[PDB]
Amino acid sequence: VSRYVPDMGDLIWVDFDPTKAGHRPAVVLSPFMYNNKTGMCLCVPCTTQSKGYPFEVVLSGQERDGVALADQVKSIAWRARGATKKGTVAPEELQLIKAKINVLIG
Amino acid sequence: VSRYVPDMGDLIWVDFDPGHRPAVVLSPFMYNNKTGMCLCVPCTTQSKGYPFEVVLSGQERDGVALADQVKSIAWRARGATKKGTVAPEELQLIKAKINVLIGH
């Protein structure tokens, strides 16, 4: 058996805290090579409701949407937090998340 | 009295749980001020040769920023204080290494 290792663009389900909620969707930004070597990935958390916040990026589903919070970049231990794969975002969704991060940090 | 609010390039001392550590601020004052959050990368005193290290050179002591370990933190809630400021070239190298990881 080989462990699922997140690649860039994956939408994962990952525990964001042992003390409660114990999971949330996140969009992985870093590439497989890095994620596999380090056991870490850069990702942004997702929520279900959009508030019109400027750094929101809509994750568009067949019947229902989600929202990635592009300013809330997190470096996390995806292996230690039991990341599993929920799906994959569109190329343009990943691109927009990165473009918004770029607006914020030099 | 008014609170210190981090600007881009600031080296801050901030509680990292569960506690305090230095971090380099990457996001602009306006964002940090409006949100109470900032994007930063943690620092350590000892370089280990990790590929995403960026050496920070100071008057007395040195250390490294871990450029891959970008994180969004509640700086105001974690009691951030100012330790100093990184050189433009140091900030640029940190951003360059992030872009290698998370660039288009």
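The first residue you see is number 1, and the count goes up from there.
Cβ atoms are placed via backbone N, Cα and C, with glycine included.
Copied from Swiss-Prot, the annotated features are:
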MUTAGEN   B:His20 to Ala (Swiss-Prot position 28)  No changes in toxicity
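Each end of the 7-residue unmodelled stretch has a Cα atom, at B:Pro18 and at B:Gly19, and these lie 7 Å apart. Around the Cβ of B:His20 (mutagenesis position), the number of neighbouring Cβ atoms within 10 Å comes to 12.
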